[PDB]
Structures are given as C-alpha cells and as structure tokens.
Amino acid sequence: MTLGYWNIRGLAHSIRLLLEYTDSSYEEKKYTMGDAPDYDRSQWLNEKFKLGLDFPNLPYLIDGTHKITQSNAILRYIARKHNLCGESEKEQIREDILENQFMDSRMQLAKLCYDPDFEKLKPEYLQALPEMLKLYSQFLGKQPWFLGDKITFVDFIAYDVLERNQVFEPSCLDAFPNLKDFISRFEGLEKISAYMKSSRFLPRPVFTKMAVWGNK
Amino acid sequence: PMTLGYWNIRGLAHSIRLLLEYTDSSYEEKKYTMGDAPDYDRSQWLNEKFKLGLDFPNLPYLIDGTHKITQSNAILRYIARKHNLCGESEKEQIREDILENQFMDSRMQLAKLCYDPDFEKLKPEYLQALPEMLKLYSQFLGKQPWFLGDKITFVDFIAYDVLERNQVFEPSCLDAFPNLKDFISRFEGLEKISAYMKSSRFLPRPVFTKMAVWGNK
Ligand SMILES: CC/C(=C/SC[C@H](NC(=O)CC[C@H](N)C(=O)O)C(=O)NCC(=O)O)C(=O)c1ccc(OCC(=O)NCCCCNC(=O)COc2ccc(C(=O)/C(=C/SC[C@H](NC(=O)CC[C@H](N)C(=O)O)C(=O)NCC(=O)O)CC)c(Cl)c2Cl)c(Cl)c1Cl
C-alpha cells in the first residue's frame, strides 16, 4: 500500500491518521515542492502520468489493484475496509453532511491562507469562525464521536480541520468545551498517541510552499 | 411533501432537480431570489436560514419528512440510496467516490473562473486546460453507457450537469469526445429527463448567481 502526497500536512493528515489507527501497512511517497518563485514540482510531474491513476493527483493511494485519488475517496476506501462508516440511514446522512461541511471549512481556511491579502482577510475569518465552530459544537453535543458512540472516518476529517484551526488561532475553541474534549479524545487514542510520538508524524507545514500562512 | 430549497438558478441544484425528476419524486421547490448588483440582496434566504431546523443551514437544502439535509452531494446521496441509484460492488463504490469528488473539483474550477473579475483574461486559459480534464472523463467512461458501468447512478447526474454546463460555456468542448457527447444525448433522452426539459419548470439558466461575471443571467 502506498500513499502519495506532498511533504506537508495538507489533505493527507486525515488519511495518515486513519491508516495508523487502522494498523494499516503502508509506505509513503512524499514529494517535495520547491520555493518561490518557481515552486519546482519535478519529481511529482515526472511521475504524475506513470502511476495508472485515472485522474492523476495528490493525494493518491495504491492498494493492490486499486488506485485511488481524491482525499475523501481514499478515506472512504480505508473506512469501508475497516468498518469505520455510518451504518444506519441516519448515520449515513450525517456522515455525508459532515464530510462535505468539513471540506467547505477546510477550503475556507485554505483560501484565506493562500490569498495574497491574508492580513486584510484574517480578521474576517476569525470573526466568522465562531459561528461555524458553534454549529459543529452543537452538532456534536455530548457524543464522543460525530456519528454517535462509535468512531468513524468523518472524525478523522473533523480532527484535522478543527485542530488546524486551533493551530491557526490557539484560542478558537475556548468557547466550545466539547470540541476541545473531542481533540483530546482523538489524540488519546492508543494508535494516534503512539503515531504522534513517531518521526513520521507530520503536523506542519500545514500547507504548500505557495501559501502565505502555513508554508513553513 | 419533500421540499427543495435553493436560489432561483441552475447552480448546485441542477443535478438534484434532475434526480428528483428521474425518480418520480414528489416535491415542491422553495426558490429564493437573490437581488441584483450592487447589493446582491440575500434577505429572502437569510430571513429563514435559521428557521428550518437545519444543522448547518445552507443552499441547497432538502426537507424530507423528518430528514433535514444540506450539502449538495449529501442530498444526492440521500435520494440515490432511496432509489437504488448507487454503486454496489466495492469497485463501483470507489469509482463513485472518486468521480463525485473529481466532478466537484471541475465544477469549482468553472465557478472560480466565472466569478473572477478577470474573467476575460482568464477564459482562454481555461479553454486551453479544458480538453485535458475532459479527456480524462472520456477515458474513464470508455465504452460504458454510464459512469459506473451499465447502470445509471447519482454520479451520472453530477456528470451531466458538469459536462453539459461546459458545453453551454463552450459548445464545442465535447467534440473530440464521441462518448461524452453520446452520454449527454443519452441522459437527455431519458424519458423523465426529456419531458422535464420540455417543461416550463426546467431551469438551465442562469447557470450561476447574480454575483457571477459570466452566467449571471
Ligand atoms: C494542502 C493545500 C491543498 C493542496 S493539496 C495538493 C493538490 N491536490 C489537490 O488539490 C486535490 C484536491 C482534491 N479535491 C482532493 O484530493 O480532495 C495537488 O498538488 N495536486 C497535484 C496535481 O498535480 O494536481 C489545497 O490548497 C487545496 C486545493 C484544492 C482543494 O479543493 C479543490 C476543489 O475545487 N474542491 C472542491 C470544492 C470543495 C469545497 N467546496 C467549497 O468550499 C464550497 O463549494 C462551493 C461554493 C460556492 C459555489 C458556488 O459558487 C455556487 C453557489 S451555491 C449557493 C451557496 N451554497 C453553497 O456554497 C453550498 C456549498 C456546499 N459545499 C454544497 O455542495 O452544497 C449559498 O448561497 N449558500 C447559502 C449560505 O447561506 O451560505 C454557484 C451556483 C460552488 Cl459551485 C461550490 Cl462547489 C482543496 Cl480542498 C485544498 Cl485544501
């Protein structure tokens, strides 16, 4: 099993954490991006079209005969294999909603951090952020996990998005104990804890070299 | 009984509307009208956004009895699971997932272009990049009638919208790809689709919101 991605956190964080939790056997291919102004992508470009991928992209997962692209598709593949999915209709709906909701959240932060105008844009982001966090908080309520009593793939997505907001602005979650408690819970999982004490753990840089925030 | 909420445009509800039609679903639409520039008034929505019991209030939304769903893809999946319009084998599920997200990327690229003040300048570039993404969809589809194989599924609804709106942007974009052109025809030719397309309820334009540079009307 091989995981391909840039040498940064980005869209692979959740996948890495999931492979770890699932005691999956895998190897990473980690491409290096260059700096400004050329942002050299040589190693990736020389192999992008040589992997058998239907829609070449980063991240990618090669598992035996299956070749997958699209972060969410990759997460879902792993998830289905390890019974880490919503089961009831209601759980599936929630799963679907959150998967997409969290992608919107991811992207709002990414759009900010890659905008030349970052500093003029930040306070807006930060003023808006509590509103979204609040919805997440209220959704989660007193459940340990997003779907209920059981951990599922979306919690991996949730962790990444929420935690990185905490890294962006360390106080952002202060108004939401259940979200702080969620992060702790995630981090406290045996496997997660042990990963986190390994050299493979890759929490930063959050974004690519092209970012204005998180490029380092 | 079921209620579909969205702005009074094509946008992200096109695929949903077409799926509800195909499935002979009983539904009503709640159509919100955005105001024109420069204010782009959102009050019609905003006045009820937080009164619908939605966990994460947004457009589009689907109210189905006691299920309250937001997120376009979630809505599609919900409908699809009800009507056997999903991938079944593991391999089918993988492909469904990939395409769902791939077409979202495609959708977003076109929207980014279409809402950029630099549209004019940026268009040729989009047009130059387009056959490469379109080729990948053509390759993927191959000789299959539908994206997952011999059975129509939700992703074909997404595919239709994305591909067809590219054809609206640039009518010749699909020329090099017989299979894609045939896919379009086939989708359009589905009984319930064909009929809907002839109705006064069909809403193919405007493509985007009032704030768009292109497709605003
Ligand atoms: C780490 C940084 C990262 C780079 S990773 C490296 C890169 N890979 C890569 O990009 C892979 C991405 C892929 N998708 C994946 O794997 O996941 C790489 O190097 N690759 C190698 C090569 O060689 O290529 C990074 O920066 C990054 C980059 C890209 C992306 O994602 C790309 C993308 O396009 N993703 C799809 C969109 C996902 C997220 N969606 C959104 O954020 C919001 O979506 C939309 C918003 C508006 C909009 C419209 O204009 C329509 C308006 S509708 C009315 C509106 N409702 C909504 O907005 C609802 C949206 C919701 N999601 C839904 O679907 O329902 C409204 O009025 N609402 C009401 C209200 O009150 O709010 C127009 C009609 C549209 Cl169309 C959309 Cl889609 C990512 Cl993620 C990252 Cl991180």
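We number chain A the way Swiss-Prot does; in order, the residues shown are 3-218.
Each residue, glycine too, has its Cβ placed from N, Cα and C.
Sequence annotations record features per position, and here Swiss-Prot assigns glutathione binding site to A:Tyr7, A:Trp8, A:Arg43, A:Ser44, A:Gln45, A:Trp46, A:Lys50, A:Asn59, A:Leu60, A:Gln72, A:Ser73. According to Swiss-Prot, the feature domain 'GST C-terminal' maps to A:90-208. Here Swiss-Prot flags A:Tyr116 as substrate binding site, drawing on similarity to another entry. Annotation of the mutagenesis experiment A:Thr210 to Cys, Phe, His, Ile, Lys, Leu, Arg, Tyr or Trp in Swiss-Prot: Reduced enzyme activity.
Between the CA atoms of the residue listed as 'substrate binding site' and A:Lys50 (glutathione binding site) there is a gap of 24 Å, rounded to the nearest whole number. Taking CA atoms as the reference points, A:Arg43 (glutathione binding site) and A:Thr210 (mutagenesis position) are 11 Å apart. Here the candidates are the binding-site residues A:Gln45, A:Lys50, A:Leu60, A:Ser73. The one whose C-alpha lies nearest to that of A:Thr210 (mutagenesis position) is A:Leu60. In the three-state DSSP scheme, the residue listed as 'substrate binding site' falls into the coil class.
Of all Cα pairs drawn from A:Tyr7, A:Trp8, A:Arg43, A:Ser44, A:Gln45, A:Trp46, A:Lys50, A:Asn59, A:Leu60, A:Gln72, A:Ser73, which the record names as binding glutathione, the longest spans 22 Å. Checked against ligand 1, the binding-site residues A:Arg43, A:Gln45, A:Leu60, A:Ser73 give A:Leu60, A:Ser73 as the ones with a Cβ under 6 Å from it, listed in sequence order. Shown for the domain 'GST C-terminal' (A:90-208): DSSP residue counts in helix, strand and coil, namely 83 helix, 2 strand, 34 coil. A:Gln45 (glutathione binding site) falls within a helical segment according to DSSP. Applying an 8 A CB threshold to same-chain residues 6+ apart, the list for A:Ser73 (glutathione binding site) reads A:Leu13, A:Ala14, A:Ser16, A:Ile17, A:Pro61.
Comparing the recorded positions A:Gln45, A:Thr210 by how many other C-beta atoms lie within 10 angstroms of each C-beta, the top residue is A:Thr210.
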